[PDB]
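Everything below concerns the one structure shown next.
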Amino acid sequence: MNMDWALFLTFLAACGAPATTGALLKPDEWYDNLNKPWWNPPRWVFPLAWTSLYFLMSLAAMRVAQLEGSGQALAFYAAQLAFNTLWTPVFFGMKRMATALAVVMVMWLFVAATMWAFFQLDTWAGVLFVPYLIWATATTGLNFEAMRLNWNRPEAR
Amino acid sequence: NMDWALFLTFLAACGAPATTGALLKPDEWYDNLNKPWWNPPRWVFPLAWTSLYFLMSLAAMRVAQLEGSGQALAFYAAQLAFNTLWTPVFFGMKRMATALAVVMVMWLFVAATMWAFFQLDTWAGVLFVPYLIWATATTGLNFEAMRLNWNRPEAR
Ligand SMILES: C=CC1=C(C)c2cc3[nH]c(cc4nc(cc5[nH]c(cc1n2)c(C)c5C=C)C(C)=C4CCC(=O)O)c(CCC(=O)O)c3C
Ligand SMILES: CCCCCC/C=C/CCCCCCCCCC(=O)O[C@H](CO)COC(=O)CCCCCCCCCCCCCCC
Ligand SMILES: CCCCCCCC/C=C/CCCCCCCC(=O)OC[C@H](O)CO
Ligand SMILES: CCCCCCCC/C=C/CCCCCCCC(=O)OC[C@H](O)CO
Ligand SMILES: CCCCCCCC/C=C/CCCCCCCC(=O)OC[C@H](O)CO
Ligand SMILES: CCCCCCCC/C=C/CCCCCCCC(=O)OC[C@H](O)CO
Ligand SMILES: CCCCCCCC/C=C/CCCCCCCC(=O)OC[C@H](O)CO
Ligand SMILES: CCCCCCCC/C=C/CCCCCCCC(=O)OC[C@H](O)CO
Ligand SMILES: CCCCCCCC/C=C/CCCCCCCC(=O)OC[C@H](O)CO
Ligand SMILES: CCCCCCCC/C=C\CCCCCCCC(=O)OC[C@H](O)CO
Ligand SMILES: CCCCCCCC/C=C\CCCCCCCC(=O)OC[C@H](O)CO
């Protein structure tokens, strides 16, 4: 087991894709106007939390990718990352709060699955995913309360 | 041989970019863009991407069973994420120049995945060849969309 920079940088570069979804966000009166739960973090917290999570999830995947039988785990990892990438444009760009809730719940499921499969192969890789599952849980809660606490207009059928 | 749990996991992962296409059907904005002469008709695209989701998932299923496939699957994760990113940037936000950067990075990781797949399993490499071809065409379309509509602010 090693600090493998080819692996680590590949997984980190892959995080550049969800990172870009956040980068292309702007101040948005729609978002500012939303009713929010008391425990909602300020806007500046989210890029810092996500950057930390990108590094942790990449290091976890780096460890696992060096182990025999890691195929299912990395398939879950690929799914987790793609739904993560999908969520921000659906919620912030398309303003489809209901569809975004479906997306983040699928994300949550593949984050949980990835974490479970990582623990099966390597404890530290599983542990690194725990703050990710926790943040994903909070993020789902925010999407849900956003839906519950506000006016929602119909999406396209 | 055939590992259904693996294949279905990879196929499910394709549900994410497949969803971007479902939620962002080509705009009246898109139809009014100046198109390069070789632009395919609209029905070609969901045909192409649906086929590619099945081919790339088949390829990944084969590779994920093999020893030493970690770097290959890391590339696969990378290309899928940038694939998922591209449609919302181009069709959603209509930032054509940013989208070009995204699809070029996508292209690189599709090429890297293909190469990596070939080192481990010839058939998985072959399944990625039409993907690299299509990503090349997509990159060209995105480049031409800019070049041919440079008077639009969203092209620059
Ligand atoms: C005040 C300005 C910004 C706010 C509130 C912001 C908030 C968010 N950014 C998100 C996505 C993101 N923003 C991110 C980095 C950035 N974030 C940026 C600007 C902002 N991004 C810029 C600019 C970034 C580029 C460095 C990243 C990296 C993500 C990716 C989230 C994900 O799903 O991976 C998400 C979705 C996930 C969640 O709810 O936990 C929120 C809420
Ligand atoms: C949008 C930001 C994403 C970064 C864009 C850079 C992507 C370039 C594509 C790389 C293709 C790899 C080359 C394939 C052929 C090499 C031979 C081979 O395929 O086999 C080599 C031998 O194992 C593999 O070498 C490598 O692993 C090189 C890949 C390194 C990945 C790029 C790292 C970029 C640094 C990350 C910076 C931070 C990112 C943002 C943080 C959120
Ligand atoms: C919302 C975010 C909340 C969490 C924020 C945390 C802030 C970052 C601190 C953690 C450092 C973790 C270190 C992880 C690096 C260890 C893995 C690794 O380096 O492995 C090396 C190689 O595998 C040989 O063992
Ligand atoms: C050992 C110490 C470790 C330190 C490592 C670096 C920490 C970087 C982030 C700090 C804040 C993290 C939690 C942020 C909670 C924000 C709550 C809030 O709303 O504060 C807004 C602020 O008051 C507006 O002026
Ligand atoms: C379950 C609690 C998780 C919630 C807390 C979230 C904060 C970030 C946690 C990261 C754990 C890793 C940090 C400690 C560094 C690990 C050292 C390492 O992994 O080294 C491997 C090798 O076996 C020896 O060096
Ligand atoms: C407002 C929302 C705030 C956040 C809400 C809280 C989120 C709860 C998440 C749970 C993470 C706990 C996961 C712990 C799983 C550990 C599994 C384990 O350790 O299994 C190891 C074993 O060796 C295998 O073989
Ligand atoms: C166009 C792309 C759209 C994407 C849509 C893709 C949806 C795929 C998910 C199916 C879940 C079905 C769950 C069935 C899981 C069965 C697992 C299994 O039985 O595996 C056996 C194992 O391989 C024995 O060794
Ligand atoms: C288009 C809308 C989005 C569509 C997306 C559908 C989301 C549901 C995902 C499918 C289930 C994936 C099936 C994977 C089951 C594998 C379970 C498994 O293999 O367990 C691990 C194994 O035991 C240890 O190696
Ligand atoms: C490792 C990272 C490598 C990948 C990063 C690649 C980034 C390239 C991005 C392009 C920005 C836009 C510049 C492209 C301009 C093409 C359109 C053009 O301007 O056409 C000429 C004129 O506008 C018509 O008359
Ligand atoms: C288990 C290790 C942690 C894993 C998960 C990492 C999550 C921590 C990251 C940032 C949260 C800080 C933001 C918290 C700010 C809450 C919003 C707030 O400021 O509300 C104040 C209210 O008025 C009275 O509490
Ligand atoms: C515009 C730029 C155009 C560039 C387009 C090319 C990009 C990919 C380069 C190499 C492909 C070949 C990858 C295979 C490398 C050797 C594979 C080998 O091991 O053999 C394969 C198979 O398993 C039995 O031959």
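Chain B is numbered as in Swiss-Prot; shown residues: 2-157, in order.
Method on record in the header is X-ray crystallography, 1.8 Å.
Including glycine, each Cβ sits where the backbone N, Cα and C put it.
Remark: B:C15 (mutagenesis position) has B:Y54, B:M57, B:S58, B:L81 as non-local neighbours, by Cβ distance under 8 Å and separation of at least 6 in sequence. Here the residue is the original one, while Swiss-Prot reports the published mutagenesis B:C15 to S with the comment Leads to decreased levels of the protein and increased levels of carotenoids and bacteriochlorophylls.
DSSP assigns B:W30 (mutagenesis position) to a helix in the three-state reduction. The Cβ of B:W30 (mutagenesis position) has B:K95 as same-chain neighbours under 8 Å, each 6 or more residues away in sequence. Annotation of the mutagenesis experiment B:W30 to F in Swiss-Prot: Slightly increased levels of carotenoids and bacteriochlorophylls.
Here Swiss-Prot describes B:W39 to F as a published mutagenesis experiment; the accompanying note says: Increased levels of carotenoids and bacteriochlorophylls. Its own atom aside, the Cβ of B:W39 (mutagenesis position) has 9 Cβ atoms within 10 angstroms in the protein chains shown.
For the published mutagenesis B:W44 to F, Swiss-Prot gives the following note: Increased levels of carotenoids and bacteriochlorophylls. B:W44 (mutagenesis position) carries neither a helix nor a strand DSSP state and counts as coil. The Cβ of B:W44 (mutagenesis position) has 8 other Cβ atoms within 10 Å, all protein chains considered.
Within 10 Å of the C-beta atom of B:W50 (mutagenesis position) sit 19 other C-beta atoms, taking all shown protein chains into account. Among the mutagenesis experiments that Swiss-Prot reports, B:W50 to F is described with the note: Increased levels of carotenoids and bacteriochlorophylls.
Following the DSSP three-state reduction, the secondary structure of B:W50 (mutagenesis position) is helix. Straight-line distance linking the Cα atoms of B:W50 (mutagenesis position) and B:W44 (mutagenesis position), rounded to a whole number, equals 11 Å.
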